[PDB]
Amino acid sequence: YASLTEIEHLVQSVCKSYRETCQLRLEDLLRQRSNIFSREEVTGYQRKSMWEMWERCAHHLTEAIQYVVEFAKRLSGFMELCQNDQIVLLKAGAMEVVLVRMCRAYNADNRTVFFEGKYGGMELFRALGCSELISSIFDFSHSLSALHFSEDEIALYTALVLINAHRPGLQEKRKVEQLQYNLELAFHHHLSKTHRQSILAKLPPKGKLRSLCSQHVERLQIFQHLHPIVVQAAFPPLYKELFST
Amino acid sequence: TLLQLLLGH
Ligand SMILES: CCOc1ccc(NC(C)=O)cc1Cl
């Protein structure tokens, strides 16, 4: 039965955990907005091989996932959960948190995302051969950017994307339920202080994040068919563990 | 698993 003071402290703690495990500082991200890939550089990426483009993207996603694991490790109550549940939560949610986190690196003015040093549009990713997935990812980020999240709101929202008591396989279910509820209280408390509670009805329906992760696993099945050795030899082992079927 | 090791288990 968390007090209002304990809830306020939870807001601060989560926001701190997030800031500390942010890959990119928001100021650096902003100071690079006009730094956009040229026609020539975009052509360079489009001309790359499928295997090369996948290998690069797999590396970047894995790096992002590493930061999310660190976020979990610093998140109030997460490390108090049993080993099984920490794993169940991360397996189901790490990619979802990365997808939400991406909106920090997404400039909605020109529909570009910070990728390998500059801002590129989704046409940079053509060689992947998964345009519906890539475009779905860009649309998700765009729809999120329409909410104009603050760093604090992202911190709280991602905590909730991760701490989901309905993940199949949890063993201390009531313990996860309690953490999710307190995080919901913290989120709703922070929103009301800023009169931003209206965003809640505008958050992505959970099916959306699920369809994105599912598309990624499917497109990887197809890539792996075409290039079985690349995955074993070149892809980060964590990536392989989390996404290969 | 790798997740376990990363969690410090
Ligand atoms: C279409 C999704 O692809 C990406 C977009 C942006 C980044 N950026 C960073 C900094 O990792 C990485 C990937 Cl794999």
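Residue numbering for chain A follows Swiss-Prot; the residues present correspond to positions 264-508, in that order.
Keep in mind that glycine also has a Cβ here, set from the backbone N, Cα and C atoms.
Feature annotations, courtesy of Swiss-Prot:
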- A:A327 to F: Completely abolishes transcriptional activity (MUTAGEN)
- A:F378 to Q: Completely abolishes transcriptional activity (MUTAGEN)
- A:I397 to N: Nearly abolishes transcriptional activity (MUTAGEN)
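Features as recorded by Swiss-Prot, highlighted on the structure.
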residue: A:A327; record: mutagenesis position; CB count, 10 Å: 18
residue: A:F378; record: mutagenesis position; CB count, 10 Å: 17
residue: A:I397; record: mutagenesis position; CB count, 10 Å: 19
Inter-residue C-alpha distance, A:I397 (mutagenesis position) and A:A327 (mutagenesis position) (nearest angstrom): 17
Interface-proximal mutagenesis positions, chain B, C-beta separation under 8 A, candidates A:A327, A:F378, A:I397: none
Euclidean distance between Cα atoms of A:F378 (mutagenesis position) and A:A327 (mutagenesis position), Å: 12
